[PDB]
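Only one structure is covered here, and it is reproduced in the block below.
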Amino acid sequence: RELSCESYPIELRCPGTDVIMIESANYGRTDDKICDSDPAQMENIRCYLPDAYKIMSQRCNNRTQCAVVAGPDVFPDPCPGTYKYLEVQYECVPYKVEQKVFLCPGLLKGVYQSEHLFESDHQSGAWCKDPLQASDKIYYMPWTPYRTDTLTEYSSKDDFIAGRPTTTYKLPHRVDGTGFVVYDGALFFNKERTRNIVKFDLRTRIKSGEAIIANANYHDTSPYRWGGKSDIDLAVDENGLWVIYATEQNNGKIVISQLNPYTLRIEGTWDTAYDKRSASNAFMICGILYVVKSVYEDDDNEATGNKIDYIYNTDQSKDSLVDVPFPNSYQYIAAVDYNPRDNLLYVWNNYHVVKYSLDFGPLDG
Amino acid sequence: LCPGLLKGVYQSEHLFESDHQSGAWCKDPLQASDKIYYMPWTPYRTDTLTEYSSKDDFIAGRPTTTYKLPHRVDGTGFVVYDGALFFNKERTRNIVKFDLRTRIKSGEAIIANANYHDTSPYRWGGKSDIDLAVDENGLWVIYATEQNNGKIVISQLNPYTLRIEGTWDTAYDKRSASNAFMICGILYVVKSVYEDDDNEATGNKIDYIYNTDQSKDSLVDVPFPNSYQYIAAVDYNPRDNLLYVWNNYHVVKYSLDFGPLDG
Amino acid sequence: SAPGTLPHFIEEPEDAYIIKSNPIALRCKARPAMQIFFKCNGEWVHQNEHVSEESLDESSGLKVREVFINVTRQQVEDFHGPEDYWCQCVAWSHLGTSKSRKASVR
Amino acid sequence: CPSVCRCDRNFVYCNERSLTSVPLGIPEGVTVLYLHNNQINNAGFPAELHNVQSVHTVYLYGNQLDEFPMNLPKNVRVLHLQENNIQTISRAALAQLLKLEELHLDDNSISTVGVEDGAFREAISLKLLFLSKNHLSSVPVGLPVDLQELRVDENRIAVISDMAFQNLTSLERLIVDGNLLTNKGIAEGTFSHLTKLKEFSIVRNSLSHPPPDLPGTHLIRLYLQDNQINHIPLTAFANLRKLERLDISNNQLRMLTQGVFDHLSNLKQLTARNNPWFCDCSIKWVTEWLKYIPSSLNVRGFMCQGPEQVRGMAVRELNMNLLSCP
Ligand SMILES: [Ca+2]
Ligand SMILES: [Ca+2]
Ligand code: NA
Ligand code: NA
């Protein structure tokens with residue numbers, strides 16, 4: 001077992017070629033006599049962090065050596081004005097990794113039509129499934145201008161078509177756009193008339209955080225082609241959680257940044273050459289951006305679109321021009337989001353609720 | 001020993017209103033004693049079992065002794081078998097055997113391909129991926145595997161050798177189900193409406209049954225009593241032939257009706 | 001005969017700090033005032049929380065009002081906003097309204 | 001095209017550039033103008049901006065203003081003046097924007113006295129109006145006749161006059177939630193004159209009973225949450241034959257008089273969570289009503305609080321036929 005006081009990095013190492021297997025991780029205070037600081041901070045011995053195991057598992061597991069910095073950069077603060085410690089128990093298991101679910105499928109080649117659910121009453125909307133949790137739960141947020149604030153849960157695929165809702169979550173702050181995503185039983189919905197990402201846990205039905213995206217344009221300043229205050233899109237892939245936005249420093253062009261789901265901070269910034277208003281939608285797959293360009297209702301002397309014409313890698317920091325055909329059966333595309341578990345696209349296109357199938361290559365790089 | 005096939009579940013006893021929204025309570029059927037084993041459920045903090053001398057001491061709030069468990073408990077699947085507590089270990093698919101008389105661990109069994117830690121729990125969740133049931137046949141493990149596509153999988157576990165003595169796969173999904181209990185090797189799946197689900201208005205009834213001896217399933221319509229909405233855990237006792245239901249903050253005991261319809 | 005003007009703050013809210021879970025209240029004084037209410041983190045505070053005291057100052061001619069609001073440790077730790085727990089105060093008059101300093105409770 | 005500002009196609013970007021005044025070089029082919037998150041004051045507004053007829057949408061949120069801006073573009077439909085400090089509203093500043101339809105004035109310092117008599121009425125084409133998180137003591141009098149959506153929530157409103165909701169016959173949605181309103185503060189039949197009203201919400205207020213005399217001609221949604229309602233009268237819900245959604249949760253209700261929901265035939269949903277429902281003989285109508293209710297109408301929230309024998313239980317199902325009650 002390993003222990004470390006606040007603002008100090010913890011060192012975990014397995015002998016030979018073995019792998020660290022985390023059993024119990026608690027970032028807080030259970031016993032007062034452990035840390036030696038000030039008695040005014042040792043008064044509360046009821047500090048606990050449930051997310052601590054999930055944080056360490058992403059780093060310490062599958063590796064031989066891991067140095068985690070026990071501070072506000074990796075671990076979010078549970079209670080203010082209390083000195084914290086990290087109690088991590090671990091075993092020595094062989095170097096066997098789990099495939100398919102965490103692994104990259106390859107560089108995208110074709111975006112084809114999959115399922116056609118219901119022709120919903122709302123024109124502009126979005127719908128997404130929680131990839132981390134192994135459940136058939138379908139979230140549903142229909143966007144209305146200056147009136148969106150209610151998330152609608154569904155038990156199965158059959159209950160989503162027929163119209164049988166499980167429960168409805170009452171969101172305190174108003175939603176701004178169709179860029180909504182769910183990550184490990186929590187909603188990363190964007191706030192109205194602000195550049196802040198509101199984190200809302202579905203299990204507890206209370207707000208857990210709010211992160212300010214630096215220099216990001218908000219409230220119809222730099223939305224997609226159709227508009228609708230879609231200035232911020234939230235994509236989930238094999239790498240983790242991502243924020244698709246636009247800054248004036250990049251002259252209205254698309255800016256992509258990796259956001260931590262626990263600490264709610266930027267873990268790298270990337271600038272692209274494509275303009276957000278020219279783009280219809282965007283989705284992340286293995287840290288690679290896929291810009292959608294499509295035809296909409298009321299287009300004077302235009303027919304160009306229904307294609308993927310821009311790609312940007314985060315690991316390589318290089319951009320390329322592609323020509324992958326995107327399906328556009330209906331003109332008014334609202335939201336496009338990717339799910340790494342099923343490897344399918346969740347698309348809202350002019351009232352209709354549709355699902356899209358994906359094709360990849362035999363080599364990514 | 002076999003009383004028969006279940007006909008209807010009815011309200012019988014109301015003890016007290018506990019401070020916890022989730023948990024379970026059970027009596028040892030093998031030992032002829034009035035000992036009540038209490039279990040309060042708390043997320044990522046469950047590790048203590050409380051013992052009570054009689055029914056009167058359980059209502060008033062007079063605990064006999066508290067057992068300190070070596071590992072954290074996951075879900076509301078708590079059961080007692082011949083002076084030994086059987087529980088599910090946190091972040092693992094392992095039943096852990098703990099003898100109350102000696103106050104030390106005696107074994108740990110690995111349930112094959114079983115989903116654990118909020119992967120495949122009940123309707124309310126709370127890491128209730130693995131539930132333990134006791135009947136006339138013996139000890140049983142109610143769980144779910146990905147091979148059965150998240151559907152309920154029931155297996156008979158030996159209380160001494162800690163090994164699987166047969167595997168049975170069902171058609172009902174564990175996430176759709178509220179609670180499960182075994183009576184004479186027959187599974188009883190409960191479907192219920194929970195709290196904060198204002199959209200729901202459907203009746204709370206038993207709609208799925210599965211026999212182990214026959215290996216055949218049927219669709220029933222037995223009315224289940226639901227005074228409250230947050231049904232945490234349901235367990236059967238063959239000695240008293242009553243259900244130990246934990247509904248919301250309250251702790252209740254249900255009466256059972258039996259029929260002669262059985263081969 | 002009396003002069004009518006916008007509310008002028010005498011005692012503006014100062015930044016408070018919670019020590020050993022002891023709840024510390026905020027002070028506010030304005031003139032001419034008849035109704036004084038707080039706006040904690042963009043939203044109004046309930047009437048029952050406000051403790052009004054219309055004490056007439058011997059120095060000043062116009063009516064003076066003083067309102068105090070308690071800020072507990074539980075209100076701060078459960079708050080998961082972007083900025084710190086800031087408190088602003090608005091006073092009412094026959095001509096208009098005026099806003100005071102943003103006192104942040106840490 | 002300005003030097004400090006960087007224009008893009010048919011859009012002008014002056015946002016977050018620390019500007020104190022609107023730039024001079026404005027083209028005659030721009031549709032949407034962005035000037036938000038700056039240090040632009042009410043005095044720093046050139047009159048050449050008014051001449052640009054092509055601009056229809058102007059954004060000026062999170063600035064340092066004091067009064068409604070002057071010399072804004074002549075043919076503007078949507079205007080955003082939120083998160084600033086506008087205290088005063090004038091008649092002449094709204095007469096210049098005759099084509100104004102949508103108007104947002106959130107988180108501002110707008111007071112009842114500061115607003116000129118009939119300033120909003122000058123903007124004849126005004127249908128959408130937003131006066132949220134402001135310092136309004138009451139509802140203004142000079143409101144547009146063709147106004148469709150009036151939002152005046154999260155303010156300090158205690159009194160509402162009967163003449164305040166005059167000529168607003170063509171209003172659909174009316175939001176007044178998050179105020180210090182009371183049943184004494186509301187006039188006798190003030191909302192009754194709004195026949196086109198489809199939605200009405202007064203949540204997080206101090207109402208002792210639902211407001212009497214309400215329009216049942218077009219009303220579909222009626223929200224009444226976090227109020228101090230002790231009881232609901234038989235006439236309060238009568239004639240509301242077109243109502244679909246009703247919510248009376250987070251209230252202080254013990255018993256409901258029978259025949260109160262008898263006139264709501266179109267009702268698709270009812271919410272009554274967290275309420276001290278004292279279950280005696282008065283709840284025997286609720287239990288039966290919930291049993292033989294059609295699938296189209298959902299009812300949830302009814303849970304027993306008193307006595308301790310029946311505490312926490314659900315009103316939907318009875319045990320031993322409500323005891324010795326019948
Ligand atoms: Ca997307
Ligand atoms: Ca059970
Ligand atoms: Na999205
Ligand atoms: Na059990």
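One-based numbering along the chain as shown.
Per the header: X-ray crystallography, 6.0 Å.
Every residue, even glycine, has its Cβ placed from backbone N, Cα and C.
Per Swiss-Prot, the feature Ca(2+) binding site maps to A:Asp233, A:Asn281, A:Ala282, A:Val336; the stated evidence is experimental evidence. Of all the Cβ atoms in the protein chains shown, 26 others lie within 10 Å of the Cβ of A:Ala282 (Ca(2+) binding site). DSSP assigns A:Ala282 (Ca(2+) binding site) to a strand in the three-state reduction.
Per Swiss-Prot, domain 'SUEL-type lectin' is recorded for A:4-93.
Annotation comment: Swiss-Prot describes A:103-362 as domain 'Olfactomedin-like'.
For A:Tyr224 (mutagenesis position), the Cβ neighbour count at a 10 Å cut-off comes to 27, with all displayed protein chains included. Look at A:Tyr224 (mutagenesis position): DSSP puts it in coil. What Swiss-Prot says about the mutagenesis result for A:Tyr224 to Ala (Swiss-Prot position 323) is this: Abolishes FLRT3 binding.
In Swiss-Prot, the entry for mutagenesis A:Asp233 to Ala (Swiss-Prot position 332) states: Strongly reduces FLRT3 binding. The structure shown retains the original residue. In the three-state DSSP reading, A:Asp233 (mutagenesis position) counts as strand. Packing around A:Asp233 (mutagenesis position) is summarised by its Cβ count: 29 other Cβ atoms lie within 10 angstroms of its Cβ, all protein chains included.
The Cβ of A:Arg277 (mutagenesis position) has 19 other Cβ atoms within 10 Å, all protein chains considered. What Swiss-Prot says about the mutagenesis result for A:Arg277 to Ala (Swiss-Prot position 376) is this: In 4A mutant; abolished binding to FLRT proteins; when associated with 317-A--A-321.
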- Message: Beyond the listed site residues A:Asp233, A:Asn281, A:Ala282, A:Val336, identify every same-chain residue whose Cβ lies within 8 Å of the center of their Cβ atoms for the Ca(2+) site.
- Response: A:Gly179, A:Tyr224, A:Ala235, A:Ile244, A:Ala279, A:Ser280, A:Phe283, A:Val292, A:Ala335, A:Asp337
- Query: Nearest to A:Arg277 (mutagenesis position) in three-dimensional space, by Cα, is which of the recorded positions A:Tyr224, A:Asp233, A:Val336?
  - Reply: A:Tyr224
- Query: Which binding-site residues (A:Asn281, A:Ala282, A:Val336) fall within 10 Å of A:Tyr224 (mutagenesis position) by Cα distance?
  - Reply: A:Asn281, A:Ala282
- Message: Within the domain 'SUEL-type lectin' (A:4-93), count helix residues (DSSP H, G, I), strand residues (E, B) and coil residues, in that order.
- Response: 8 helix, 34 strand, 48 coil
- Listed recorded positions with Cβ under 6 Å from ligand 3, out of A:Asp233, A:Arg277, A:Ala282, A:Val336: A:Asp233
- Proximal but sequence-remote residues of the same chain as A:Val336 (Ca(2+) binding site) (Cβ under 8 Å, at least 6 apart): A:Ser280, A:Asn281, A:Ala282, A:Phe283, A:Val292, A:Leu345, A:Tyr346, A:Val347
